[PDB]
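Novice: Here it is, the structure, as structure tokens.
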Amino acid sequence: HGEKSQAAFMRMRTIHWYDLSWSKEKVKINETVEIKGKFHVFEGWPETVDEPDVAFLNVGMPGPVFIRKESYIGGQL
Amino acid sequence: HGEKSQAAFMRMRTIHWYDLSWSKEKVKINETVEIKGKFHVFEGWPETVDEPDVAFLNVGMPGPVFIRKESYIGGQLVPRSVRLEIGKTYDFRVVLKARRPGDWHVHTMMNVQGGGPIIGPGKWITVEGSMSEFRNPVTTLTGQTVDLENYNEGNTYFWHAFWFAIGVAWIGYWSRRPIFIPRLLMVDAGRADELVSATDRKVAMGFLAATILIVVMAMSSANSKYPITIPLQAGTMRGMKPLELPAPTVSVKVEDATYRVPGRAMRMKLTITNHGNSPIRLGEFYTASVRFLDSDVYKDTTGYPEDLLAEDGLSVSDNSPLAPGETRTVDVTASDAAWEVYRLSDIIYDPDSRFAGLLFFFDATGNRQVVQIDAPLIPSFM
Amino acid sequence: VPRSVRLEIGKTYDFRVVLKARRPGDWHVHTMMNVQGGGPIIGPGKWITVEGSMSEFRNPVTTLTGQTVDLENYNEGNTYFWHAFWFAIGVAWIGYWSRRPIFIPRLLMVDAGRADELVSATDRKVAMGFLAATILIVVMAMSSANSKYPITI
Amino acid sequence: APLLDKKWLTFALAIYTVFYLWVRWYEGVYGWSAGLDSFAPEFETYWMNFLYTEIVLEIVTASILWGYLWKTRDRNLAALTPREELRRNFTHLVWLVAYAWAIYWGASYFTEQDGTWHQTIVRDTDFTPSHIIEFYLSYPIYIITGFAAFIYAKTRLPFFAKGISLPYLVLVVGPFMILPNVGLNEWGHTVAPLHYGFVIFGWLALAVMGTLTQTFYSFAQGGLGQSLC
Amino acid sequence: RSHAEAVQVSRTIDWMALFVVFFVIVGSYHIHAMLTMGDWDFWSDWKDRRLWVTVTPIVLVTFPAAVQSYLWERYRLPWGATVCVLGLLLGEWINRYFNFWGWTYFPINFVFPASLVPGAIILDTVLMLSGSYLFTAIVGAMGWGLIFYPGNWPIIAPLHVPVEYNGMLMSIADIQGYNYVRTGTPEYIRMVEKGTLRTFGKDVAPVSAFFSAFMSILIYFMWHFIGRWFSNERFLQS
Amino acid sequence: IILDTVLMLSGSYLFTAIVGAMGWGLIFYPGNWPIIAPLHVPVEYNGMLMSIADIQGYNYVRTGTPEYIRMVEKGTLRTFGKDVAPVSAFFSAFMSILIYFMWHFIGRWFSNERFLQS
Ligand SMILES: [Cu+2]
Ligand SMILES: [Cu+2]
Ligand SMILES: [Cu+2]
Ligand SMILES: [Cu+2]
Ligand SMILES: [Cu+2]
């Protein structure tokens, strides 16, 4: 809910998410869902966006409707 | 026309233009000249110049005496800025079209965000004909063919003249009545109401309404006449292809770099080691736009500028064929008047007295290897 | 490396520092790397004992002009001479006006409207002479310094 | 004798226009032929000689004009016939016209002619033909005209001789400080801040709004006022 | 001294004073505008939707505000902003036809300046009709900032036509700037819209304009007080 | 002494703020050159070209100030070789004409004599 209004070139030439997999589509109030996958930082990065030298793996949700128990990039938390 | 006054260390240690070739030296008012070649962004880039992260392949000419039809860095068209990498050789090709008749000094140049201009060698090109014969046609995606020299010249004149006439009429309406001095006298006298009448208010309201209506109607008409428009395209291209040059089989170590400064000459001592399987001879030394040649080893056929070409400038004490696997130390002297003319001696005035350059080694069969020299430069006064 | 340097995050480099001893005592010497955005990075330190007298220290260098100079006493007479000369000129300029009555009756006469009687033509002539002499001395000193040291970088 | 002396206004307009047109023609013909290379002998022959001669001539003309204007100061100003005061006010307004025209030619035409030169050459030398004509020719010309107008106002008009007019002093001083700015222009080169000094001191020209007002009041002091009812 | 001919003396003085005001305004306004926003006016490569409409109207309230204050307060002359706009346009056009095209031979349709008259008459009418400097400083400044881009669009629209140049999508203004080589200004100096991850596609041209309008409401007001300072008449004694 | 003489002879704070400040900015480097010239002698130290002042700073180790803190001339692609020393001086002169003037008014504020009652 916020990507339909971003520059359709930024969206194309920033990161290339793929091989994604969501464990479940119906959890309960104390259950966990795992979102695995891989991303490719494009080589022709836009120039009005600074390089991913300070990035953060966030989750896009309508407020704390879920809590990030753990987030790993490469095996490390 | 602007390189003779740049720091002779910046000029030496920024970019190393080579293998350049200018197609013609006499074009006509609608003909094209191609400036091909290769550049090597030096690894020891100056530190008061930002890295070539935002660069641009420009052409150095006295105003639009030629138009850049196309400019390519690596095979791809670069109509925008570019990101280059400190240490790589790239290939470049500029196709220009001639506008004005005369003898012009055209130079390739690289503009860098943090340092400014880096000017390469320049060549004299003669253009014959008449400027009125120049035409620049393009074909738009909408299906219209337009000449860029006279396109949108009537519209701009029309609208600017219309707005200027409106402003002049607005001023002249009030200029028909008495102006500054009795107006000031009546204002100071407390008669601030008698100067403005209801007719003036009505005229002002009409002017404001007409201005707003005219602007809106003109915008609507322009939108209708040109329904398909795109925003202004600006960006920096990151993925430029560098040249994958084989690793040189020659190694040169500089032991002493000395230049006299009542002088036109430069001296270095080089320890040269050959790792290739062919005998090798040093044929050329490249410094900041100046090529010092040796007539025995290598001759020039590309047509380099006369003022920058030293046919016999390079003198090597022991320029015998260097056997494979052998190391030897030689004294190399590069002497030409271009050292004085192009103010490479003013390195005496520079805060960083280090020099960089390219050596070219030619084997017996004709193969050529490029080696880089980077060393401090020492003046000799006695 | 008599200047700054660019290092790469992740590489091993080799370093060698040759120092010459000046002062006698037991000193804690450490190698260190100074970085533009972080400041000092101090390595291990070692205790070194220096024996002798400080007056025996000599630092000779040989310039490209052909002169051999000791850096500890080089250009010590010239700096003292010029700074003392300029200080003496300034002191004389102040003392010229300090020979006459100073702040308080001057303020009383200024408040009384007598702003012209305080400055005479002799003071104007002295000031003009001082200005002309200062400019001439500066120009002549610069010319003499250029002649004495024609080769500078 | 007519109240306004037409020949002097015509002379001022004509001399300024003719001299600046000749300078533009010289630039158009020789700047392309010799002014492109700053190390060529033709550059010294046609442009540096121009700079030296122009500097000496400007100093001589400024000194002579200021000296002649000061040496003819009206020693007694109470014995002036009001008609003579009106004539002197007209002459001062002609001086203001000349100063305005010089300001136009200096800060509006050649300053942008020089913007034109920079998007056609690579570097900003201290003595490009545009700088020779703009920094050292036109700016001193309008500075000389402004200072001469101020001196004329002080030593020949009864209203302006009663003190130093703050708007007039600002109008003749600020526009001048743009000249000293050059140093920062060069120090910066060696829409950008390196140029915000010309902006600041260009504003002080707006001080004309004050000065002109004083001028009008002088015209009203004689008798024009009551007659204009 | 006069005899019912004062009328003539007035008329004459008026003409000379009009000349002086007009040309001093020309010089000062032109040097200021060129020295602040000159690079956007110089080239059609810089007439974009983000920074052109942001910078140009914000910078150009400075002299109209002061001249409007002086000419309204003392003479009830409402042409304060229009004369500044006309003088700036005249200076830019004279230099462009005689130096950009006459000297360096850049084409006219490539170096044309921006149009400012409709907003100037808007501001002058707003000040005259309401007679309030605060109502003007708000409403007229906002309108001045808003009307800038619609006023220039009829001149700019034919240059923004899509084209495929050597395989890459460009506009006609971009091709003009690319073909006609300016050795002084590379492409990267262009302070034009480049797009961001927070920029909304079709909302750049309006929003920026509105920003300009708001800033005008500030700058005008400030410069109004500056216009009340240069309009002094004090005689310092030293 | 240049500034003081300029103020006394003309008796004008504006003429001083222009001419004397410009002269003050211009005379700074010629005044120091006789002291500085012998330190700017070329030398070849361990194969690299240096000045005597540079060797002094390199030899005499200051743990607090590394070399990179030195706000010294380093050269640019827009810098003209022999025109750095004069132009910079002129820049200084111009800025003096500003700062002096401003501080003059500050000098007129600290010279007050008011007695606040709280
Ligand atoms: Cu969503
Ligand atoms: Cu990818
Ligand atoms: Cu050239
Ligand atoms: Cu290289
Ligand atoms: Cu310039």
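Note that chain B is numbered according to Swiss-Prot, with residues 33-414 shown in order.
Recorded method is electron microscopy, 2.9 Å.
Placement of Cβ uses the backbone N, Cα and C atoms for every residue, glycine included.
Just lifted these from Swiss-Prot, have a look:
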- B:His33, B:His139: Cu cation 1 binding site (BINDING)
- B:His48, B:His72: Cu cation 2 binding site (BINDING)
- B:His137, B:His139: Cu cation 3 binding site (BINDING)
- B:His48 to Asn: Impairs activity of soluble pmoB construct (MUTAGEN)
- B:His137 to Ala: Abolishes activity of soluble pmoB construct; when associated with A-139 (MUTAGEN)
- B:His139 to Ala: Abolishes activity of soluble pmoB construct; when associated with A-137 (MUTAGEN)
Novice: Minimum Cβ neighbour count within 10 Å among the recorded positions B:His33, B:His48, B:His137, B:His139: which residue?
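Specialist: Lowest Cβ count within 10 Å among the recorded positions (B:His33, B:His48, B:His137, B:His139) is B:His137.
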Novice: Between the recorded positions B:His33, B:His48, B:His137, which lies closest to B:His72 (Cu cation 2 binding site), Cα to Cα?
Specialist: B:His48
Novice: At the level of the C-alpha atoms, what whole-angstrom distance separates B:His48 (mutagenesis position) and B:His137 (mutagenesis position)?
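Specialist: The Cα atom of B:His48 (mutagenesis position) is 20 Å away from the Cα atom of B:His137 (mutagenesis position).
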Novice: Filter the recorded positions B:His33, B:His48, B:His72, B:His137 down to those with CB closer than 6 A to an atom of ligand 3; keep them in sequence order.
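Specialist: Only B:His33, B:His137 qualify.
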Novice: Using C-alpha atoms only, work out the spacing between B:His33 (Cu cation 1 binding site) and B:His137 (mutagenesis position) and round it to an integer in Å.
Specialist: 8
Novice: Which of the three DSSP states, helix, strand or coil, fits B:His48 (mutagenesis position)?
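Specialist: Reduced to three states, the DSSP call for B:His48 (mutagenesis position) is coil.
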Novice: Relative to ligand 4, which of the recorded positions B:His33, B:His137, B:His139 have a Cβ found under 6 Å from one of its atoms?
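Specialist: Near the molecule: none at all.
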